Amino acid sequence: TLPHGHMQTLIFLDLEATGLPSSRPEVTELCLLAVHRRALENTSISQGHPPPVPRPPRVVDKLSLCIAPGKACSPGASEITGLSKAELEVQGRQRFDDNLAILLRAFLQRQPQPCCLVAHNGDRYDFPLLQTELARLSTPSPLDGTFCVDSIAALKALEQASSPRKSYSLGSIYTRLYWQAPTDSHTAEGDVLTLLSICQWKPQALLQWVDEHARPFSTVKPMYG
DNA sequence: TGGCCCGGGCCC
Ligand SMILES: [Mg+2]
Ligand SMILES: [Mg+2]
């Protein structure tokens, strides 16, 4: 029933780009939360209604990077992300170069395999967008052995199983489960910490869903190119 | 830009 066995490391991912898929967007900010599967299943059972926001696991590897793009941000993008191509170049931020791929490669190697990526609406944005950026580089994709899932498809499965329309956006799910508001929205590290929290709602059930719906990242159709 | 889900908004 398990195609790739039990995922030993769940790396939560969020991307910030210059615009929408029609804009041919480029990654402006990148964040990764490497969390071991035991660090997740150590999270205590959610008690009371509403249940409190679960604290992040103590043993966690974190990587947040700001990347200067090649094209300017869209009016809507720079508005919500708080990022701009002009300011990034001003602060000497480097492009999405091969040196960044090497950084990602070493960061991923320090994590036990098999490893799975978790992104909100990643199957249709974050994973295809990241797939394109790595394709631009002559350096081989460091994710040829890495797997990935969508937390939107996950949360939809966990909500219908617990409670036999409904908004499944990152902001909506977080508030619906904890009766609170996400801190620092539309920031790479701000959304992953939010993503981790809505994933720590029912960890055992989450890990159970991930191992079944885990698919190779090398099968994700690129956004463009 | 491609799939969801009661063909037009979801979901940077
Ligand atoms: Mg996202
Ligand atoms: Mg985001």
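In chain A, numbers come from Swiss-Prot; the residues present are 5-168, 174-234, in order.
This entry, so its header tells us, was determined using X-ray crystallography, 3.4 Å.
Cβ atoms are placed via backbone N, Cα and C, with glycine included.
The Cβ of A:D18 (Mg(2+) 1 binding site) has 26 other Cβ atoms within 10 Å, all protein chains considered. Look at Swiss-Prot and you will find A:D18, A:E20, A:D200 tagged as Mg(2+) 1 binding site, backed by experimental evidence.
Among the features that Swiss-Prot reports, Mg(2+) 2 binding site is placed at A:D18.
The substrate binding site feature in Swiss-Prot is assigned to A:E20, A:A21, A:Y129, A:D200. Other C-beta atoms found within 10 angstroms of the C-beta of A:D200 (mutagenesis position) number 24, with every protein chain shown included.
In Swiss-Prot, a published mutagenesis experiment is listed as A:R114 to H, annotated Reduces activity. Loss of endogenous retroelement metabolization. The Cβ of A:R114 (mutagenesis position) lies under 8 Å from the Cβ of A:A38, A:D65, each of which sits 6+ residues away along the same chain.
A mutagenesis experiment is reported in Swiss-Prot for this position, A:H124 to A, and the note states: Strongly reduces activity. DSSP assigns A:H124 (mutagenesis position) to coil in the three-state reduction, outside any helix or strand. There are 26 other CB atoms within 10 A of the CB of A:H124 (mutagenesis position), with all protein chains counted.
Under its mutagenesis entries, Swiss-Prot includes A:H195 to A with the note: Loss of activity. Loss of endogenous retroelement metabolization. Counting only same-chain residues at least 6 apart in sequence, those with a Cβ under 8 Å from the Cβ of A:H195 (mutagenesis position) are A:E20, A:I84, A:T85, A:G86. A:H195 (mutagenesis position) falls outside any helix or strand according to DSSP and counts as coil.
Per Swiss-Prot, active site, proton donor/acceptor is recorded for A:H195.
For the mutagenesis of A:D200 to N, Swiss-Prot gives this note: Reduces activity. Loss of endogenous retroelement metabolization. The structure shown keeps the original residue.
Less than 8 angstroms from the CB of A:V201 (mutagenesis position) sit A:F16, A:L17, A:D18, A:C35, A:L36, A:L37, each of them six or more residues away in the same chain. For the mutagenesis experiment A:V201 to D, the note given by Swiss-Prot reads: Reduces activity. Loss of endogenous retroelement metabolization.
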Around ligand 1, within a Cβ distance of under 6 Å, which of the recorded positions A:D18, A:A21, A:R114, A:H124, A:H195 show up? A:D18, A:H124
Per DSSP, to which secondary structure element type does A:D18 (Mg(2+) 1 binding site) belong, with helix, strand and coil as the options? strand
Whole-number Å only: compute the distance from the Cα of A:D200 (mutagenesis position) to the Cα of A:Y129 (substrate binding site). 15
Among A:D18, A:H124, A:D200, the recorded positions whose C-beta sits under 6 Å from ligand 2: A:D18, A:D200
Other than A:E20, A:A21, A:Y129, A:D200, which residues of the chain come within 8 Å of the substrate site, judged by Cβ distance to the Cβ centroid of those residues? A:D18, A:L19, A:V31, A:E33, A:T85, A:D130, A:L133, A:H195, A:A197
Identify, among the binding-site residues A:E20, A:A21, A:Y129, the residue whose Cβ has the fewest other Cβ atoms within 10 Å in this structure. A:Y129
